[PDB]
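Asks: Let me give you the structure first, and then I'll get to my questions.
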Amino acid sequence: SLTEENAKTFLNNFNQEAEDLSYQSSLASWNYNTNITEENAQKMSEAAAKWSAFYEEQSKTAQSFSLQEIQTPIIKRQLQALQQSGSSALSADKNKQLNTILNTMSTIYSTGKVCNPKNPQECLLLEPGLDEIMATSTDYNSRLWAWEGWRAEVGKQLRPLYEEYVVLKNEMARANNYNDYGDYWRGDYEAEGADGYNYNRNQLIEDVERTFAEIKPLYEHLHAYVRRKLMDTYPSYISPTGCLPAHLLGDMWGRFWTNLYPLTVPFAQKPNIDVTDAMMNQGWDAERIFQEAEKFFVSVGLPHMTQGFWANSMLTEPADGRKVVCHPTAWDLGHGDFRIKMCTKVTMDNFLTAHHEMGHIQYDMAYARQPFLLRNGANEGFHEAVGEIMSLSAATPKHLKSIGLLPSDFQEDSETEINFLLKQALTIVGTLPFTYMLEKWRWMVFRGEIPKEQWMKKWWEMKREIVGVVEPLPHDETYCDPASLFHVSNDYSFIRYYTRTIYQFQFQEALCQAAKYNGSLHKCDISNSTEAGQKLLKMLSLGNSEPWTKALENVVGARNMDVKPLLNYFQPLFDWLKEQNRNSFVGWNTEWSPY
Amino acid sequence: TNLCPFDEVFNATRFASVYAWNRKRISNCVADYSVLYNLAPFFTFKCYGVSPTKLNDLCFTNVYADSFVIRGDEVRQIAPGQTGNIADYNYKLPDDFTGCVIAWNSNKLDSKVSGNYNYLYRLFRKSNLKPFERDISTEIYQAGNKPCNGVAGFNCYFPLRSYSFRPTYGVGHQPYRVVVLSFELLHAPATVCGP
Ligand SMILES: *[C@@H]1O[C@H](CO)[C@@H](O)[C@H](O)[C@H]1NC(C)=O
Ligand SMILES: [Zn+2]
């Protein structure tokens, strides 16, 4: 009769057909990613085309119901989730222009080689043959050559394309009652309708600057330690007061400092125990790795794995005849179907990847009671933060000594703890300033605070003052350095990696205080604890039916990002850095330059 | 010994939809519920009004055997005093229901790799079904306040939908064959006694 009953019937008729069309496309995508041939790639196209056509046809009609006479929150949330047409607000021609512009940057980033000032018959592309120079090569005049040649060849043609990509995306978002495209990406954290749990959009800015301003001393100490450790291999190219060069890090862009461990190590005589040489002398398999991971989740209060999982999942590489994309993923086909595609080897890195991949299955298996529009995570950082604590718990020496992998003779030591905390330091704390700086630059560019003739003028001073990284060679206003990243040449939000880290430690501290633990945070696990693990299942049952500020309150108790489990996780490391950074200068100045 | 008319409703070859459930009459025979153990591993023999634990020695004047097919997550709706989609639009049981329900998984027979679009159910209806009522109409369900004129446009949908079973679904979506026996106790000579 009224708008409420009409909307209820409309949503029922939608959910009836949507959950059957969204199954054939996912099944075709699975069959293609597992048995890629000349026919599966063509069969995967029509299913997705029909699904997209149905989705647009249903979203174009789900707009006559005014969202003003709706008093129930569930129907209102489903209508709000169905009213986001995305890029369907642009015109007919502008759509094709934006489609052909985005593909050009993608094929430019995919292809493209580099030439050296030496004999030029060696043409290197982004194939792992090139990034090895930026990962394991220590000799100078090669890392700098590669770093300059990358932004020299493929960085020049991405400038005339990004200038139109910015103005085109600013018009697509202007039709969705937004301000710009930077405000469009910030809308995922918009939670409306609650008693006190209301979260505004713009607050997302004020909550990040307040958060990054608290990990500045720890990052400064780590940066000073890395700078002092790098002066033993490059004595004449590093200044003990200035910043670090843009190259010479452990990555092509400096996003992850993980490749600096063989150089920046506290104690080199320590073995850094590995359980890889423990399944050879006793006998393991790819099924035993996924069986010891299932036993982990049933000792906490989580359901078993369905019979269709062990029969339809690809847990190893095929023998012959087939070919796979070789990427561990967890597929939620729908209709009660859950699979995992991952080529598993008998190692330690694959033993911890099974837990991270099953952390997504236990999340998908748990919100399946939602009307097909609330079957997601709270926000973009909630889904990937659940799989991180499962790998954090399964890597402790306590969990490895309770399954038969580590003998009951070696307990712990103060040196291996520091060796482990530093390797984890240059994987989490080393990427937060980079992520913050990149997202801030992209937001200011999409807004308008940075003119078109000031991009590579404010891109580098921020990297000098925020990240503490200087450029080796000057870059005039014809380059495009951020566009060299994969997440910038293709439309991808980069802030999802900043919050996911914080949520990673807010969940771990709240789930380790429900198992009666008193030691260090980096030594606790949620195994054999039903209480610590039943509070998590309460949050993993809402999807996006409730505001993310309320689902976070059910597991940790707080309504916002309050990051000081991270300062408690790296407590034995932050105290060891202050004892070493004594006869040095903690900090940098944005005035020095190598050349 | 005139044995029961069973072995023709259980071991059938073609079941019926839930919105057009089949009904069979049983009279002038001998009830022999002692061979149902050889059937599927089914975990549903749920009886109300009578006792199943070795209390099959009563005499009835008539027996009504209904049969249909549903999904695995709706077998809980075939019970006295229940709500949902099937219980309100397809098959309703009274609160004084004397008799019982059996449900067994039929994934190996009623599922297809391309989708079993044969079985149907009812999704929309103006009102709920009376106990043991049945509707087979295919009229356009007018939701709004404008006429439909026989065409299904906006706020005017078709009331019948399909199941599309597949062997890769979960246990909550795999097909289940359901048989409901109801016992009548009239003032007539009870000719259905059983050993
Ligand atoms: C159906 O077939 C099975 C097969 O063993 C048999 O035992 C049973 O008596 C038959 N009839 C019924 C009603 O189950
Ligand atoms: Zn993951």
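Sequence positions for chain B are given in Swiss-Prot numbering; the residues included correspond to 333-527, in order.
Going by what the header records, the deposited coordinates were determined by electron microscopy, 3.0 Å.
Note: Cβ is positioned from N, Cα and C throughout, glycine not excepted.
Record note (Swiss-Prot), natural variant B:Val445 to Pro: In strain: Omicron/XBB.1.5, Omicron/EG.5.1. The unchanged residue is displayed. A natural variant is reported in Swiss-Prot for this position, B:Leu452 to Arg, and the note states: In strain: Delta/B.1.617.2, Epsilon/B.1.427/B.1.429, Kappa/B.1.617.1, Lambda/C.37, 19B/501Y, Omicron/BA.4, Omicron/BA.5, Omicron/BQ.1.1; Contributes to cellular immunity evasion and increases infectivity. One entry in Swiss-Prot concerns the natural variant B:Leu452 to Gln. Its note says: In strain: Omicron/BA.2.12.1. Quoted from Swiss-Prot, the note attached to the mutagenesis of B:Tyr453 to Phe states: Decreased HLA binding to NF9 epitope. Increased binding affinity to human ACE2. According to Swiss-Prot, the natural variant B:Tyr453 to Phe carries this note: In strain: B.1.1.298. B:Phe456 to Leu appears in Swiss-Prot as a known natural variant, with the remark: In strain: Omicron/EG.5.1. Listed in Swiss-Prot as a mutagenesis experiment, B:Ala475 to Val is described as follows: Increased resistance to neutralizing antibodies. Quoting Swiss-Prot on the mutagenesis of B:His519 to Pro: Increased resistance to human covalescent sera neutralization.
Please situate the listed features within the shown structure.
Replies: Long-range Cβ proximity for B:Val445 (variant position), meaning a same-chain Cβ under 8 A and a gap of 6 or more residues, is found for B:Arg498, B:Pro499. Under the DSSP three-state reduction, B:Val445 (variant position) is assigned to coil, being neither helix nor strand.
Taking the Cβ of B:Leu452 (variant position) as reference, residues of its chain lying under 8 Å away and at least six apart in sequence are, in sequence order, B:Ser349, B:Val350, B:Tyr351, B:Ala352, B:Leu492, B:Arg493, B:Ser494, B:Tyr495.
According to its DSSP assignment, B:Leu452 (variant position) is in a strand.
Within the same chain, residues at least 6 positions away in sequence whose Cβ sits under 8 Å from that of B:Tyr453 (mutagenesis position) are B:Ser349, B:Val350, B:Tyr351, B:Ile402, B:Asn417, B:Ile418, B:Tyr421, B:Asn422, B:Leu492, B:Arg493, B:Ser494, B:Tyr495.
Using a 10 Å radius centred on the Cβ of B:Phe456 (variant position) and all shown protein chains, the other Cβ atoms total 19.
Secondary structure at B:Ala475 (mutagenesis position), taken from DSSP and collapsed to helix, strand or coil, is coil.
B:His519 (mutagenesis position): 6 other CB atoms within 10 A of its CB, across all protein chains. Secondary structure at B:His519 (mutagenesis position), as computed by DSSP, is coil.
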Asks: Out of B:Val445, B:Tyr453, B:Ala475, which recorded positions lie by ligand 1, with a C-beta less than 6 Å from some atom of it?
Replies: none
Asks: C-alpha of B:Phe456 (variant position) to C-alpha of B:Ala475 (mutagenesis position): distance in Å?
Replies: 9
Asks: Could you state the whole-number distance in Å separating the C-alpha atoms of B:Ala475 (mutagenesis position) and B:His519 (mutagenesis position)?
Replies: 46
Asks: Which of B:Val445, B:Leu452, B:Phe456, B:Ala475, B:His519 (recorded positions) reach within a Cβ distance of under 8 Å of chain A?
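Replies: Going by the Cβ criterion (under 8 Å to chain A), the qualifying recorded positions are B:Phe456, B:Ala475.
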Asks: Around B:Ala475 (mutagenesis position), how many other CB atoms lie within 10 A of its CB?
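Replies: Counting Cβ neighbours of B:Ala475 (mutagenesis position) within 10 Å gives 19.
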